[PDB]
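The structure under discussion appears below in the form of C-alpha cells.
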Amino acid sequence: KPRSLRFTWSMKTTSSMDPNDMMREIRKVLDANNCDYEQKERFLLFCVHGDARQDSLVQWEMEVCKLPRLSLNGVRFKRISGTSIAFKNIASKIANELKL
Ligand SMILES: [Cl-]
Ligand SMILES: [Cl-]
C-alpha cells in the first residue's frame, strides 16, 4: 500500500486515480522526458535527468502516497541533487504533464 502522508503546501499533485495507475502514468511521463527511474519501492522512484558530464544532472524522489485527510492520493517530489534551477525546470515539467 502507498504510505499515508500529511498534506503540506508542497503537495500540489493530487488524484483520485488508483495508485498503481498513477505509477503507470508517472513512468510514462518520465520516459517521455528522458528521465531514468530506479524502482526503489512499489510506490517510490529515484529519478535522474540530464548529463553528469554537464551541469544538468538532477536527481529527485517521486512517491505516490495516500492523503487520508483529503480523501485523495498524491505525488510527492523531493530534490536529491542538482542545481536549484535544473531541479525546478525538470520537476515542474513532469508535474505539469502528469494526467492524473
Ligand atoms: Cl505546510
Ligand atoms: Cl510534495
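We number chain A the same way Swiss-Prot does; the residues here are 696-795, in that order.
This deposition comes from X-ray crystallography, 1.7 Å.
Note that Cβ sites are derived from N, Cα and C of the backbone, with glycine treated the same way.
As recorded in Swiss-Prot, the features of this protein are as follows:
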type	residues	note
DOMAIN	746-795	domain 'KA1'
MUTAGEN	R698 to S	Impairs phospholipid-binding, targeting to membrane and vesicle-binding; when associated with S-701
MUTAGEN	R701 to S	Impairs phospholipid-binding, targeting to membrane and vesicle-binding; when associated with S-698
Seminar exercise, completed: For the domain 'KA1' (746-795), the DSSP residue counts stand at 17 helix, 20 strand, 13 coil
Problem set entry | Three-class DSSP secondary structure - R701 (mutagenesis position) | coil
Seminar exercise, completed: Neighbouring CB atoms within 10 angstroms of the CB of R701 (mutagenesis position), all protein chains considered, total 9
